[PDB]
Amino acid sequence: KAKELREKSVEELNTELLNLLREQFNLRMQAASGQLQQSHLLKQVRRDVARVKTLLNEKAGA
Amino acid sequence: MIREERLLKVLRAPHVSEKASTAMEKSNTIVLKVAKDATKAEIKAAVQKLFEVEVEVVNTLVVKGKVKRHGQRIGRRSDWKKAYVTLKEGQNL
Amino acid sequence: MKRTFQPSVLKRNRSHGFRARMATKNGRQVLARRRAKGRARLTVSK
Amino acid sequence: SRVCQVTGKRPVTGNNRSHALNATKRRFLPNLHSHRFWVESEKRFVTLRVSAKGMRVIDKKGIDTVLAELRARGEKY
Amino acid sequence: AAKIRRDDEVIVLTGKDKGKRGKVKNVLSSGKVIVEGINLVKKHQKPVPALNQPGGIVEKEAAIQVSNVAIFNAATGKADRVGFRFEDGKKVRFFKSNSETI
RNA sequence: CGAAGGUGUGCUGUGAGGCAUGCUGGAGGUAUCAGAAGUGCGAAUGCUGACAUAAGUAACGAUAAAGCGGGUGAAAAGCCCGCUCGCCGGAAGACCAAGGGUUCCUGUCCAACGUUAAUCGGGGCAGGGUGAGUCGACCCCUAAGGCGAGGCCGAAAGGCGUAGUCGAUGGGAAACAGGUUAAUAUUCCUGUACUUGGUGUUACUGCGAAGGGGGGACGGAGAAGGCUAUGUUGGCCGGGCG
RNA sequence: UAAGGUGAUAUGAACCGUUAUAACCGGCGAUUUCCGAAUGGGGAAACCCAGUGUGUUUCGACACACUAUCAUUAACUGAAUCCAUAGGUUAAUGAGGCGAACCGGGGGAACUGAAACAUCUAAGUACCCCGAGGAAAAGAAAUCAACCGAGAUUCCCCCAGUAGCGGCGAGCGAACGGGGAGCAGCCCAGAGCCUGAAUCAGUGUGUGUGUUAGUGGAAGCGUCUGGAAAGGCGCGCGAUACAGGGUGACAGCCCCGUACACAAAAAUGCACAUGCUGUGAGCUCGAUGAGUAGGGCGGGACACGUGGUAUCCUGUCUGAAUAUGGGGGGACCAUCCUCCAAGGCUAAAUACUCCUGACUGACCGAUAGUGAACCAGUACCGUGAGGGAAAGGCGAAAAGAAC
């Protein structure tokens, strides 16, 4: 996914980041409620957030 | 509190206890598991942004973890913070 | 009868606590000894 | 500490030897004196803790050379 | 660089199933391999209230050592040893006897 | 087609020993001649583990005390419910600090723990439970003391100490009644309050400290006098006519 | 590199992948809460409380950054006090702490032995403290030798338990010389001609070699016993590979390996070649280390305990010559020989192993071996420093016993 995400800019990657944070919250609410079933989506979204933050820190200037 | 990134991290789960059910039925209160370092203002902003409901007040308490036994091993569950968020009139979730 | 050990957490932490050991050179030697032995608990603190 | 700033003489350990050759440890201390030397290069009185031998060294060398050595060595005076 | 992959036809060299031809089903990381209808064990499955409740004597396959099976040739019709080589630009497996690519 | 190890038997040498074979065991052993030793145990009030004897003996931990009916249960002297009985009541009652850390409440279980049994338990397992502007801590102030830039001192370590900084057991703002859960409440709900700061608007105005003055701010004993907490009696109300 | 995986207890759920972003491995990166030298102030470690500067704002409040001490350099600033100085603020650079042994230095026992014991021994040991490095220290003769010569320091073997010292008791105990390992000499106290002709050192490039992943890697069947063959019997083959380890008993040919031949996008070490800055060769003139050598007094180190006692260090008091001079050659003197202190630097041979990899063992094999083969510096004991265990083995495979 990093190859696709490198095309995006600092804005439109922050938007992506915030959207994955919203999705992570919603998955957390379903999971904690005990009505998620697909328990593996939490690993998927967390690693996606880590990827977006890595690309942000790369494009910051360092 | 103002940052939506912080708001999306403070709230963790809803509490599913009989005391929580009675509080919701009578006092219009929702009980939540929340982060250790979440402040009352943070919980208020988080509930009133993410759940989209007006919040009257928040009471908080820290729950100490239990020393459980597993085989010969002694483990100590992690402490957690409990938030009693009293809504004004409206509740959805 | 009045026995020897009369606990008081303030007295414990001022006597044998981490900062009491770090205050002096001999206490730092005590910590070095215990850290070389491999103690799980290095002081009375917690 | 009892250290001459000119020469570096310190206390030195040795033995008190009795007539039965009983050796008990002792210290030889230097002959330290705090003296105010009139430095002409700055028109000043500089205080230094100096032994009598160091004072003879100052009299021979000159206070300027001794202070040059001291400030090359450090020795905030 | 493993000589027996997921769906190879193999023949049992040693054990009670010696000479039996089977198709491998799994390649466990402990150097053991499950083969269809070879190492049959009758497990006495206890029932449970929630899921898979029917108990009974169930005959299933246990894992045998990978060194206890050999790749079956089917041209010579015998057990055989596996080697590796580079054809075009890939690591292919080749039958030791009759030097042919699997 | 049965090694080491264990356990019997038979034979064999002057002895430490050797040999053979039945059973057990289920995988190693090792001639001969040389070589090297952590090389031989009955004792050291030897060291470690197991197991006996005393012996089914003493004891079962305040002489405040128990009896019966019903219930659950595989089983009841001990658990639950009930009625009688007895003990404490300046405590054996209620509440805090300290110390402890989940022992708190519910459901379940009785191997071990409980000096007996145990359905019970501060026991095992699981889930639940600790809600504060006003309570306490933090916080602002300091006492004894501690630490302590520069500094003085000292073979090194380091000792002491100035400005200052910590340091309560002391000083510094403010909330009370009633209801409520299985378990929290001056925290939740109801009602009625109080406190201290930020910012706005409005009206008036000389405001300003690391400084000055007041207050904070203080001992022992004794006596009253005025009150209240509280108790008793009477009136009133509700029930009764034993 | 890959057809299998998402660490183990440890099953299950949800998934990911199967010709290449599943996984795994190595290089380089990013993230790296809080305490801890902890460094914004404080503190009963993992907590409490701030200030300044930017940038957001729903006007609620938010996010990031900096803010310790000391040392050195500079700049401004600046008392008593006129110039000055102490001092103050700011800025850059550096340090602080931890770590097993080896190393240098500052201090420094007693038990014990002497069949008591005081000189002596134990011993400059144990221990405390300061400081550095991968090594440290020492090091290029004011050294020995003996009238012949050698030629810096360091280490090993002899000399030699010798000469000596010694309540001549206990004990301590050289050196000269010889054989070896290694071998390296220089610079300043200053001028000229010749100036950067030696020379290291920091910091770039090319080629060979190494480490951090990895590739390939030969050759066996039939039959008997057996639960099972790798065992027996028979007949074959590989071997630059019969090291070792697994596999249902003991396998060269089943597996993983081994001999052997190969491999790096990236990082980096080692050698050469090869750069930038900067340190400056050679000849000639000179000069050539003073509160120093030496001495009185008191101690100490030298194998040497003050003795007839040379030499070395210095706490105290003194104190020359200075190349036509001075030190040493074990009291002291004369001659002779030899060297030139009172300024520095310098690889190798030497010492040790917290840690890393490979290999070995007439080393232990669960009361042994580390205290710890196992969730051990744990449980447990103590205020604390500190002390400190017990505890391995089903089976080839859970096929761990449906009913």
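How was it done? The header gives electron microscopy, 2.5 Å.
Placed from the backbone N, Cα and C atoms, the Cβ positions cover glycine too.
So that you can see what the record holds, here are the features copied from Swiss-Prot:
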- B:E18 to Q: Strongly reduces trigger factor binding (MUTAGEN)
- B:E18 to A: Binds normally to ribosomes; strongly reduces trigger factor binding (MUTAGEN)
- B:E52 to K: No effect on trigger factor binding (MUTAGEN)
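For the mutagenesis positions given as B:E18, B:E52, the lowest number of other CB atoms within 10 Å of the residue's CB is seen at B:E18. Put simply, B:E18 (mutagenesis position) is 25 Å from B:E52 (mutagenesis position) when counted between their Cα atoms.
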